[PDB]
Amino acid sequence: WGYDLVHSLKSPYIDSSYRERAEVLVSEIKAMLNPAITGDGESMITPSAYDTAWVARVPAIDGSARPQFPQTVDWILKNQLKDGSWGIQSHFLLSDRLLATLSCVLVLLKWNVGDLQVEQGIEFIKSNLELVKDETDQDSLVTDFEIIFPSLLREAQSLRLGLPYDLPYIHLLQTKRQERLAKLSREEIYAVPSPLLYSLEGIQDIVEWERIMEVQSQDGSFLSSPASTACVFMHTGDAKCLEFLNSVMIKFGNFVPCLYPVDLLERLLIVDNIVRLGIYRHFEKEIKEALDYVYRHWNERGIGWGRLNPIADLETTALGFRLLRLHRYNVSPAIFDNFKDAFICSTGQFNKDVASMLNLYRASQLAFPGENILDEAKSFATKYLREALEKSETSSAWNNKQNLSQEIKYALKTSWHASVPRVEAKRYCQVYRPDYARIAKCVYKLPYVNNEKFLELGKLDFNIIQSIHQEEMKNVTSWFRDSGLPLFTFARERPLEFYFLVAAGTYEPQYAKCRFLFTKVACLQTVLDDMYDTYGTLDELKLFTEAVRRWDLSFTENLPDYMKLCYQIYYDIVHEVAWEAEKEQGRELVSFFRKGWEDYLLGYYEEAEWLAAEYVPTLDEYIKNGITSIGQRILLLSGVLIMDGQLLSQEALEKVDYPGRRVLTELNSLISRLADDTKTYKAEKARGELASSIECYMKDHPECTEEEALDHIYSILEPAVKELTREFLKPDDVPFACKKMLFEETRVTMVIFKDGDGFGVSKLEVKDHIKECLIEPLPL
Ligand SMILES: CC(C)=CCC/C(C)=C/CSP(=O)(O)OP(=O)(O)O
Ligand SMILES: [Cl-]
Ligand SMILES: [Mg+2]
Ligand SMILES: [Mg+2]
Ligand SMILES: [Mg+2]
């Protein structure tokens, strides 16, 4: 550990060639994304054999005995898979292959073509249906499979095709179809848009075609589905339906996808993946352009996956809420009222429902003060997700291949606030799939979202940043060794731990000085802390505290030897930080730093007076002192004022730092103090130590239990965390890098003190985080 471990690291990724390569990947990605963000190549989505067959059904509008879109028939004839099914070869999903293959077989028969393809398709359907033994054999279901397949299969039956109509699995599907159709509000199909509009081709006996146009989308589609739209067209001759089908053929040539457009969901998925991979700083322009487009379409009624959908989609809306708020757009959680009754969204296909609830769960964590609906949403989504873990569908072959249960479990154990940013990006680089397949009416892919380039850059960029940090850690440990700080054997050496505290969140190459000075101050503080609350006597501390007031090295003659050394190091670190800050900021700051340091150490001294007198403060007194004496304020200032290119006027600084006000540095101090207490108070009790916030509350409330005491401390933390989030994301004219640096240090602090029971900080967890974040590179 420490010096020896760090100087033994020799990362190759520090060489300029690796960053030059990463820059080529960045340019390649910008080019790849340009059509989706700036051009007209939006909605890049794979073919739906199922939907393409429905479009192929449409007869020529001139009344002749041939398809209106003959190119779709040719596509179908040329794209059969080797086993006789139609679908995407890379992924096998039984229900997808069954639906698509039966769909294709029937349209080839309609036009009396493809004898061989039909024969092979029928064989695939028969043989695979006969392999189904029980329900747990069916695997994941494409959207509305239970409704559509029995309908399509009855069409085949009327043609007397050689299919096993009497299989128990087939009877079960008809049973499920009835179960679904029973909850249907039929009169309302015509007045209130609903998810069933996506699949009208499966409920043809139910729909009064003469009434259905009232819920058609503006582009002429029925909920973006080419198949459903084609069906309505064949029954009505509706001109707008035909325009939609034409527009999709024009865009894709000789096939159609199962959803179109997917302009809103695709943009949001692009941004989500770039952010989660940790590569977002290379794509500020593209992310703004994507989110700007989403925001233009953002409205009080929510958003669908496509901007023309006549009903909002929880998946897209929750994802949009989160990314918009995260990028400082003004959104209200009131949009989730669109998904409420008397919450629901427990209808639909399983992966979509799970996705919607994962997105709602994540969105709920970005709550601002007073946003009760998000607390409710968090509770609801958590319950939903824990239930989903217990459902058989979660363990289907398809879901297991994508580690769905693992993903749900990880989401539930992961708090956005209590996250290590660099570590989350590293972990996501290990989960992200370039060939990820999604489910709707058919299995599909979105290549702008899931591709090899994103991951290549993610892994390389992570390794390069890490290698830069490793060189910085050599500098840190080298400075530490020669600094004099190791001479204080009453304190533990933790330079890498403090470097991690800042570097795991504020990682960008240009902020090396920020990280370095932050680390120096944190190393100094840990010695000062031990000196004031443990090692020093009150009379010694009174002397040291007087020296603090005087800012005079000559006055040090009066101090004990160890304090002479401590004062010298402190004095030097304070003024190095101040000089660097004055250089960056172009204004005087020595006086401002000196006052910050005096208030901090005078805080320690008040605390030391209490300890010596065995005085237990009121909780008000304790928190008042603790916000000042915890030391986060002056530590944060020692980093935030020295960020390359980030100018903070006095006016701007006061927006994020102002003792006595609920601004970022104050909220961090408060959260740190109380979070620490929640994590450690029991160890300090059994050690006969200085009272914590818990003990202070119990003195204030002699009748209350320890449990009630801890509960109260949490009732203070939770509101503070919400305020911290709003202060961070709030639109203002404070350089955002500075706000982010403050917030991210808080997030890493919250990781260290998470799950506050008794009981102590986990030294092993800390070491493991440092290993993962700073020591071990990603394999390429
Ligand atoms: C605290 C543990 C588990 C061992 C580290 C020893 C050491 C560096 C003491 C830190 S003093 P601390 O526990 O943070 O209590 P505070 O004065 O910060 O409220
Ligand atoms: Cl996959
Ligand atoms: Mg202390
Ligand atoms: Mg201490
Ligand atoms: Mg403690």
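In order, the residues displayed for chain A correspond to 35-376, 380-817 in Swiss-Prot numbering, which applies throughout.
Recorded method for this deposit: X-ray crystallography, 1.9 Å.
Here the Cβ of each residue, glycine as well, is placed from N, Cα and C on the backbone.
Residues or ranges marked as Mg(2+) 2 binding site by Swiss-Prot: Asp566, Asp570. DSSP assigns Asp570 (mutagenesis position) to a helix. For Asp570 (mutagenesis position), other Cβ atoms within 10 Å of its Cβ number 17.
The Cβ neighbour count for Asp566 (Mg(2+) 2 binding site), using a 10 Å radius and every protein chain shown, is 17. What Swiss-Prot lists as Mg(2+) 1 binding site is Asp566, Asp570.
Quoted from Swiss-Prot for the published mutagenesis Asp570 to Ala: Abolishes catalytic activity.
Among the mutagenesis results in Swiss-Prot, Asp713 to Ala has the note: Abolishes catalytic activity. The residue drawn here is the original one. Under a cutoff of 8 A between CB atoms, and with a sequence separation of 6+ in the same chain, the neighbours of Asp713 (mutagenesis position) are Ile667, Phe790.
Annotated Mg(2+) 3 binding site per Swiss-Prot: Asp713, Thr717, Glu721, in sequence order, evidence recorded as experimental evidence. In the three-state DSSP scheme, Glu721 (Mg(2+) 3 binding site) falls into the helix class. With a cut-off of 8 Å between CB atoms and residues at least 6 apart in sequence, the same chain places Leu727, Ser729 near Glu721 (Mg(2+) 3 binding site), listed in sequence order.
Note: the Mg(2+) 3 site is recorded as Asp713, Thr717, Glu721; in the same chain, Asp714, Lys716, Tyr718, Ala720, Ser729, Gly797, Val798 also have Cβ atoms within 8 Å of that site's Cβ centroid. By the rule that a residue counts when its Cβ sits under 6 Å from some atom of ligand 3, the recorded positions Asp566, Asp570, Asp713, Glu721 yield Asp566, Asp570. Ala376 and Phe380 bracket a stretch of 3 residues that the deposited model omits, and the distance between their Cα atoms is 9 Å.
Within the set of recorded positions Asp566, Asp570, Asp713, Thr717, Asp566, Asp570 have a CB atom less than 6 Å from some atom of ligand 4. Straight-line distance linking the Cα atoms of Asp566 (Mg(2+) 2 binding site) and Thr717 (Mg(2+) 3 binding site), rounded to a whole number, equals 16 Å.
With a cut-off of under 6 Å between the Cβ and any atom of ligand 1, the recorded positions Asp566, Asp570, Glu721 reduce to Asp566, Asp570. Less than 6 Å separates the Cβ from ligand 5 in the case of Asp713, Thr717, drawn from the recorded positions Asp566, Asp570, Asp713, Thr717 in sequence order.
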